[PDB]
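See below for the structure under consideration.
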Amino acid sequence: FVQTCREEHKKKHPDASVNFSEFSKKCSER
DNA sequence: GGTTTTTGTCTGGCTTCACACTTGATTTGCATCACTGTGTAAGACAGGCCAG
C-alpha cells in the first residue's frame, strides 16, 4: 500500500521529500 | 484465535566496479598441418563333401 500512498501524496505535498519515520506513521495510521 | 516468523514500503546519499577511446605490440584462440600405425572389413583362396 505504502508505495501507492506516497505516489498519491506526490501532489498532495507539492514538492516535499517526506521523512521515513513520519511517512511510515501516516501509512500506518490509515 | 494469539504467537511467531518472513518480506516488503518509502527516500536520498554512500561505495564499488564497468565503460568510455586510442595504438600497436604482445598474447590467446582456434583450426590446421603432415604424417604414419592400427583397427576394421572387403576382398581372394584353398578346401573337402560328394557325384558321374
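Here chain A follows Swiss-Prot, giving residues 19-48 in order.
Quick check of the header: X-ray crystallography, 3.6 Å.
Placed from the backbone N, Cα and C atoms, the Cβ positions cover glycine too.
One entry in Swiss-Prot concerns the mutagenesis experiment A:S35 to E. Its note says: Cytoplasmic localization (phosphorylation mimicking); when associated with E-39; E-42; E-46; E-53 and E-181. In sequence order, the list of same-chain residues 6 or more apart from A:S35 (mutagenesis position) whose Cβ falls under 8 Å from its Cβ is empty.
Every protein chain shown contributes to the tally, and the Cβ of A:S39 (mutagenesis position) ends up with 8 other Cβ atoms within 10 Å. What Swiss-Prot says about the mutagenesis result for A:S39 to A is this: Greatly reduces phosphorylation, nuclear localization; when associated with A-35; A-42; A-46; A-53 and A-181.
Record note (Swiss-Prot), mutagenesis A:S39 to E: Cytoplasmic localization (phosphorylation mimicking); when associated with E-35; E-42; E-46; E-53 and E-181. The unchanged residue is displayed.
According to Swiss-Prot, the experimentally introduced change A:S42 to E is described as follows: Cytoplasmic localization (phosphorylation mimicking); when associated with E-35; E-39; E-46; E-53 and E-181. All protein chains included, A:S42 (mutagenesis position) registers 12 other Cβ atoms within 10 Å of its own Cβ. In the three-state DSSP scheme, A:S42 (mutagenesis position) is classed as helix.
Swiss-Prot gives this note for the published mutagenesis A:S42 to A: Greatly reduces phosphorylation, nuclear localization; when associated with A-35; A-39; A-46; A-53 and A-181.
According to Swiss-Prot, the mutagenesis experiment A:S46 to A carries the annotation: Greatly reduces phosphorylation, nuclear localization; when associated with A-35; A-39; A-42; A-53 and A-181.
Note on A:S46 (mutagenesis position): other Cβ atoms within 10 Å of its Cβ, all shown chains, come to 9. A mutagenesis experiment is reported in Swiss-Prot for this position, A:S46 to E, and the note states: Cytoplasmic localization (phosphorylation mimicking); when associated with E-35; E-39; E-42; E-53 and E-181.
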